[PDB]
Amino acid sequence: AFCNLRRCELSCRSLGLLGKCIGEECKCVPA
(Lines of atoms letter the chains of each structure in order from A; the text may use other names.)
(Lines give C-alpha, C1' and ligand atoms only; values in the text may rest on other atoms or scores of the structure.)
Protein backbone atom coordinates (compact mmCIF):
# COMPACT_ATOMS: atom_id res chain seq x y z
CA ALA A 1 0.00 0.00 0.00
CA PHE A 2 2.05 3.03 1.28
CA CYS A 3 5.59 1.69 2.12
CA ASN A 4 8.33 0.36 -0.27
CA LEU A 5 9.80 -1.53 2.74
CA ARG A 6 12.66 -3.42 0.89
CA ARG A 7 13.93 -0.14 -0.66
CA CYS A 8 13.84 1.25 2.91
CA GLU A 9 15.61 -1.83 4.46
CA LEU A 10 18.50 -1.68 1.89
CA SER A 11 18.81 2.14 2.36
CA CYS A 12 19.17 1.49 6.13
CA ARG A 13 21.66 -1.43 5.49
CA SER A 14 23.72 1.02 3.37
CA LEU A 15 23.98 3.36 6.44
CA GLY A 16 24.51 0.39 8.84
CA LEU A 17 21.16 -0.78 10.43
CA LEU A 18 17.62 -2.30 9.98
CA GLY A 19 14.57 -0.56 8.37
CA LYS A 20 10.84 -0.35 9.37
CA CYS A 21 7.63 1.24 8.03
CA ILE A 22 5.79 4.00 9.99
CA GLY A 23 2.86 4.55 7.55
CA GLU A 24 3.27 6.66 4.37
CA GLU A 25 6.99 6.89 5.50
CA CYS A 26 9.80 4.48 6.58
CA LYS A 27 12.72 4.84 9.11
CA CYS A 28 15.88 3.01 10.37
CA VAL A 29 16.45 1.31 13.80
CA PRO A 30 19.29 -0.50 15.77
CA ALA A 31 20.42 -4.19 15.49
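Numbering starts at 1 and runs along the chain as it is shown here.
Heads up, header says this was done by solution NMR.
For all residues, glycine too, the Cβ spot is worked out from N, Cα and C.
In Swiss-Prot, the entry for mutagenesis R6 to A states: Small decrease in cytotoxicity towards Jurkat cells. In r-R6A-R7A; 1.74-fold decrease in cytotoxicity towards Jurkat cells; when associated with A-7. The structure shown retains the original residue. Quoted from Swiss-Prot, the note on the mutagenesis of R7 to A is: In r-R6A-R7A; 1.74-fold decrease in cytotoxicity towards Jurkat cells; when associated with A-6. In GS-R7A; 2-fold decrease in cytotoxicity towards Jurkat cells; when associated with 1-G--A-1. Among the mutagenesis results in Swiss-Prot, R13 to A has the note: 1.45-fold decrease in cell death of Jurkat cells. The residue drawn here is the original one.
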Is it possible to get the count of other C-beta atoms within 10 angstroms of the C-beta of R7 (mutagenesis position)?
11
Cα distance (Å, whole number) from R13 (mutagenesis position) to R6 (mutagenesis position):
10
How many whole Å apart are the CA atoms of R13 (mutagenesis position) and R7 (mutagenesis position)?
10
Please work out the number of neighbouring Cβ atoms within 10 Å of the Cβ of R6 (mutagenesis position), leaving out its own Cβ.
9
